[PDB]
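S.K.: I am attaching a structure below and will ask some questions about it afterwards.
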Amino acid sequence: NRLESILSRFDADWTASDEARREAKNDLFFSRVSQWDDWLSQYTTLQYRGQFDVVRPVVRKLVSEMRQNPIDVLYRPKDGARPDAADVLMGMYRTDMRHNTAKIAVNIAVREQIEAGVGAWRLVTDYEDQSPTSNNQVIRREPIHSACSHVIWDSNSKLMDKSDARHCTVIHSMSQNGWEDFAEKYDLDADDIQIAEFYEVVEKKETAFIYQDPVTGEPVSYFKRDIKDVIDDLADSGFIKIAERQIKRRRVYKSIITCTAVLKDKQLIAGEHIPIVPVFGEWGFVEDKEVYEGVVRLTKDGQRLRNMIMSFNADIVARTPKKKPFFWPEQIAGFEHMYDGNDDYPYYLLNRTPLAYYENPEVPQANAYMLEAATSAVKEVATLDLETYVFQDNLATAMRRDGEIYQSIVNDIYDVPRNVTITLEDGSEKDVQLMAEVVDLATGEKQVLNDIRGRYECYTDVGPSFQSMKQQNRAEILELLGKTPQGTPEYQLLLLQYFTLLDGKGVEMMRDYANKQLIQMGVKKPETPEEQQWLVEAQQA
Amino acid sequence: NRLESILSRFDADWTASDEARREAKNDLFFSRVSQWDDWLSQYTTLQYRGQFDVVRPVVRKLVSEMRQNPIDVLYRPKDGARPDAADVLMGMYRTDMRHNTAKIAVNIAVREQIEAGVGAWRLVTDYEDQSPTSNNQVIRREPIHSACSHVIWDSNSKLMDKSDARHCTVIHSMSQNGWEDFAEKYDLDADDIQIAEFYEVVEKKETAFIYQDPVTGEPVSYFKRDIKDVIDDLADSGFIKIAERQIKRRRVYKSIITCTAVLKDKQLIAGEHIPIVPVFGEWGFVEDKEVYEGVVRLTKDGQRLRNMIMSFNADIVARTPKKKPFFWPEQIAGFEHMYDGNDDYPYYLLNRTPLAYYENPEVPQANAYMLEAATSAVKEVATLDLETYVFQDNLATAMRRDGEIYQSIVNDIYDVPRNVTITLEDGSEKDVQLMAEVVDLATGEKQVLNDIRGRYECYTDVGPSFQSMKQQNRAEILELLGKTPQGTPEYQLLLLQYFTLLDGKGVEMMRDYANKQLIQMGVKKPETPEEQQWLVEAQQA
Amino acid sequence: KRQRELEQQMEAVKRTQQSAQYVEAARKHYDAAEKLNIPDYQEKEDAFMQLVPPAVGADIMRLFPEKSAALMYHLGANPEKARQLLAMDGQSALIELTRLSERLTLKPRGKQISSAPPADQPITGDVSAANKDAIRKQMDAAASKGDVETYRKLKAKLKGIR
């Protein structure tokens, strides 16, 4: 009975999204296969057909714009948990962002968003250090090519993140070998090719009927049955009824279904939230329909104009300049060997019975105007800000939602004592062991290490990159030195800081000397004992 | 009896706002589906349907301008309230603004405002930290997509903020199964699908018959029945009647109705004000009717003109440059394989009985000034001020009303001692208990510290951003140092103020050293015991 | 720093039982003060034991170490009432001191559940009318491509919804 309900829900979402679906297929075929559609193909007359697009430089400069402004996701320490666990979580998030597949997914999805609007990569988890001894898992992200063709969001959800959705399908048109390996990496390979992964979120919503007493009110009457279990307790309590907080418990589930036959997998255990995270362009509802827009349609119309005028001009060019004459067959009855083009005769001979020619097409010379008319359309209808704010802020929303999903997966995974490498800010990699406590010093009471086990809020802060802020600081302090009297300790302190803020392999020894001195007059606090001995030997002097 | 009264009021408001609703949805359909209205596709002669709009760049510029103009909402501590509770309340407003959902709601509201005119987002509160142990809640803001038809304001209200409106509906749609599940989540199901969420603001309007005695006048005879109860007292009091101060008590109420069937929910309480706060463009009354505008009407006319002239251009270009001849069928009666276009012969044949051709449409070259004039008009009439003053000041009024409702609901919910984190200015996060009932040690009174509950009025100051104020202060002080003799203590004071006023992770060492120094010679008061120790250590030196 | 010098004093004495019990009582005193972190008190307690006999302060230490901080803050901050309590007899002085310590109260964790939870309910739309228009537009699209079977099924679905 489950199969037909799932199919009905999928069909409903399919129909609801089908407009944006066909429209995005048109867009991707435009931007990835050919710029000319069938619509112009039937409504056209030129013969020699050529498309010289200029949209691709535009999309390249746009994706460069999204590249030059990195987006970072932070983790709010909630439930009174220590900030350091959030710091460690940001460390894992960064060390998972620095991996190559992370850029692969991000770039593919953002490029599809620029052209189509939705690229929507998907989170994945897998075993690492392949050995039967360990069961530690890592978390990766898998991009979906033409995600608008293989990602079907729930129609009821009305969210940027689509996190309002309780379910989503992912179709997979597989070949024979495609069906084989696709099934075997998850399930049995018996075949009924359209296969799908119906993801789904189950939830548990109740009333919980909280009660109050003379003493502080503990949770009472969690369910409807509980009230019938406490019929005397509800009446004899100091306070009868105060609130009905509807606590909810939700769980995501993955199902492997097929269009024709029955589903191959019923429900699967994978994290807490949907591994799929969508990216949107300027997206909204217009008379209650999901609409999201990119830069393909407007630049597309401009490109169609420009390509049709250039092909018209080429059709003008594609002809022999020689004039084609008009005369009777009897008018050249004696002279047929001359009017052939293969020879050059001194004079043209004609019999008794001053002729007309065929008018070759000519340029209107007005085609210039419209040429750049188009040009202007394609190269500034799209852009000109410093960035198309909607694109990167939708990207930031996608980043933060990916943050909560990744945090949920990590919480659902990282319990066993593990050792992981943290990519700190400034890209400083560092190995940090997760847990197994190690006997306490103060109390000898376990105190599980780190224990990122918890509940944090993910939030991004788009703005000054670390490289940008450090360059600004270097320029600022350079100006300061340009406007600072010498001799004063501030001058030298700023000098040392400037050497500290420089590059690596080149000025590493001067930077180290500056750090040493900074620690030695006490401005910089010691973090390693050698600096402490340097401080004490300086201060005793 | 209630349902048909609600329906009559809704229909009256719907009839009052029908013109605004249809024009706004027309503008959206123009801007969001197709810029060619039905009249255009009617009144046209074209065959190419291309859409070369320029509205999106201008909208992007405007939205960027609003984004770069942050708005803060402040709360005046009224009735002699402490400034600290108001400060914490602005901290709360800040820590609810920076949440991604609130910002997204704001962006959607403003973009659909610049598009149609109205964004009118929706507040919402819900249980936070789901656990039957507690009942604490947070408040969120969710946008209303295409609010011009899903939100129906009271017709009788005549405010920008619509505080006069005592009712407003929210429109949704259900499928059948959607109908039963929506009922099950809330109410019972009556089978039939458009729904309405008709809210209510009811008030108790009384005169209170304020009475005075030789002693200061206490509220006497609150009701009209009370006067009948004090007939002897009113003649016994020293003063029989002076004033009739109309004290009032009002509450917002929530109801769920449906178009055909009976209402789903009769009476529900959520706060005291209508959570929906609307935004408007150039809004006013034109002959006793509400009107709000956008940047889409005249710009829509101009965009239609540009699109149709460019379609003229494309259609003129879109035909074969080759010339089509006209002749009698017998004129080429024998020579038909000449005139095919499939081959090119050195010459072409004509029998005994110098021919006619088809006139090709040609570019006037007079189109130019039309194209560039329309382009300039559509770029200029929209924008360019430094900001479209009506839009951000209307947004400021919307922020003021939003903060008003925020204070109301927070007063309505946050009576429990709770622990809330404060996002102060410069985004400085810090966690503080709501009341913190801890007793004075010098006085001995319970003295709940903050007790944010009270009555505060909102007032917004758009202008110099905190980052903007920081940057301009840095510029000013660096100029001062440029024009200041060195050696003077004021020189070093300004230096230290600058380093303190600098950015974070970059120059934190100079900033910390500067704060240390400034505390040490006593310019700034110490704040944490290390600072006091540093100050006293310097003083004794 | 005062805690440190009292630590030096305990070490000097150690290097006696009454002085010990008094100094652990003063250590709980300092723990309570650090919980309070009232800086002006640091002068208040020592000015207090200057004003009062050391035996009285020692008994205050012994009977209630952590409540001693609060009462000495009250008495130093209000030296007049400290003088009147000193004048009046010692046993009823202890009675008044205990009553004042209880006056400040402690751990009032009565109830923190809720305060009038309002109708905090969300909203939802499935865009069913938009779905009807959607079926209409798939019908229009199928008309273009000549997909007759899908066209007729879409027509039936359109006519089935009222």
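Following Swiss-Prot, chain B residues are numbered 6-197, 217-377, 388-418, 443-599, in order.
Determination method: electron microscopy, 6.7 Å.
The backbone N, Cα and C atoms fix where each Cβ goes, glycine too.
Relevant sequence annotations retrieved from Swiss-Prot are reproduced here:
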MUTAGEN   B:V64 to A, T or M  Overpackaging
MUTAGEN   B:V303 to A, T, M or Y  Overpackaging
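Distances, neighbours, how buried they are, the whole picture for these features please.
M.R.: On its own chain, B:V64 (mutagenesis position) has B:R116, B:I119, B:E120, B:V319 as residues at least 6 apart in sequence with a Cβ closer than 8 Å to its own Cβ.
Here the Cβ of B:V303 (mutagenesis position) has 27 other Cβ atoms within 10 Å, regardless of which shown protein chain they belong to.
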S.K.: Per DSSP, B:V303 (mutagenesis position) is which: helix, strand or coil?
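M.R.: The three-state answer is coil.
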S.K.: Between B:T377 and B:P388 there are 10 residues with no coordinates; how far apart are their CA atoms in Å?
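M.R.: Flanking Cα atoms, separation 9 Å.
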S.K.: Looking only at DSSP and grouping its letters into three states, which state does B:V64 (mutagenesis position) belong to?
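M.R.: Its secondary structure by DSSP: helix.
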